[PDB]
Amino acid sequence: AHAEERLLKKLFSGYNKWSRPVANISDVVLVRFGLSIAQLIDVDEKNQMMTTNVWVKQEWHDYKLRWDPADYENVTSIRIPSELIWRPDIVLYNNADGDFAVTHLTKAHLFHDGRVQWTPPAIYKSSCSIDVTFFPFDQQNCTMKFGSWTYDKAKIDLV
Amino acid sequence: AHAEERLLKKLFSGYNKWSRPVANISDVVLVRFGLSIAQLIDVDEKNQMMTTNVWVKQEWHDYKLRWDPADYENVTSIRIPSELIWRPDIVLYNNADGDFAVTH
Ligand SMILES: *[C@@H]1O[C@H](CO)[C@@H](O)[C@H](O)[C@H]1NC(C)=O
Ligand SMILES: *[C@@H]1O[C@H](CO)[C@@H](O)[C@H](O)[C@H]1NC(C)=O
Ligand SMILES: *[C@@H]1O[C@H](CO)[C@@H](O)[C@H](O)[C@H]1NC(C)=O
Ligand SMILES: CC(=O)OCC[N+](C)(C)C
Ligand SMILES: [Ca+2]
Ligand SMILES: [Ca+2]
């Protein structure tokens, strides 16, 4: 716990959250992006919206958050606030009456090799076109478009 | 008042609210958890939803916030804002268009 305070003091001593965490400019940050649906809250046919509860599973490597476990009483991983670190700005392009980015900001699971795991919850209201030709036997196909807003492929790449 | 002010200065001199409060990492923070329902605001059968007003009683042990009352004018307990200390992030998994965590 004194190591953890020492660890957190060490990691955030000279950390800059506004700069992409790459040791080399030409490097590209790989973001492993995956969804986990909790419940399909609503499918508003009249407004052609879909409200879903998901866990936006993200994972990227931050080269400035690495430490040797042997030097810190063998700390393998720690939980750090997500508002203190640089997180990719993945937004829902086809949003409708909802939030573009993830707003909860739960803590992230940081490992000793720089890997960061972040799985915040979210409630997204995405617009999807609804066909009611065979209602009430219809089959809707509603999509969500996720991508980094500011960073292009040469800087942030999704997996 | 002076005793409590000195106690507050001492307690948070080097307190890190981001670090789990255990003297030994092998320890696990036991969080005694319990609800106290206040009123069933609504049960929306149409939306398959229930709205409740509850008090999320939580209780844990923090090791870096200990003191001897004899050294602080016999002050046994104090009230401090919850945002200044480490807290468990207990949330409602099955949330439906509502706030996940405690916001007050
Ligand atoms: C960054 O990557 C480029 C392209 O591979 C390489 O030429 C350059 O030497 C690298 N810089 C450092 C400091 O390693
Ligand atoms: C659903 O929509 C996506 C994109 O519009 C399309 O690629 C896919 O083939 C569609 N599937 C069905 C079963 O309609
Ligand atoms: C922590 O607990 C483990 C096992 O209970 C023990 O081996 C170790 O010495 C303890 N360390 C401290 C600093 O109390
Ligand atoms: C540079 C910038 O802000 O681009 C945002 C728009 N988008 C997602 C179409 C690239
Ligand atoms: Ca409906
Ligand atoms: Ca009702």
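To match Swiss-Prot, the residue numbers of chain B are left as they are there, and the shown ones run 34-137.
Recorded method is electron microscopy, 3.4 Å.
Cβ atoms here come from the backbone N, Cα and C positions, even for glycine.
Other Cβ atoms within 10 Å of the Cβ of B:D75 (mutagenesis position) number 11 in total over all chains. Per Swiss-Prot, mutagenesis B:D75 to A is noted as: Loss of CHRNA4:CHRNB2 channel opening potentiation by divalent cations.
Feature annotation from Swiss-Prot assigns Ca(2+) binding site to B:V76, B:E78; the stated evidence is experimental evidence. Cβ neighbour count for B:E78 (mutagenesis position) (all protein chains, 10 Å cutoff from its Cβ): 8.
Under the three-state DSSP scheme, B:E78 (mutagenesis position) falls in the coil class. As a published mutagenesis entry, B:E78 to A appears in Swiss-Prot alongside the note: Loss of CHRNA4:CHRNB2 channel opening potentiation by divalent cations.
For B:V76 (Ca(2+) binding site), the number of other Cβ atoms no farther than 10 Å from its own Cβ, over all displayed protein chains, is 11.
Candidate recorded positions: B:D75, B:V76, B:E78. Not one of them has a Cβ under 6 Å from ligand 1.
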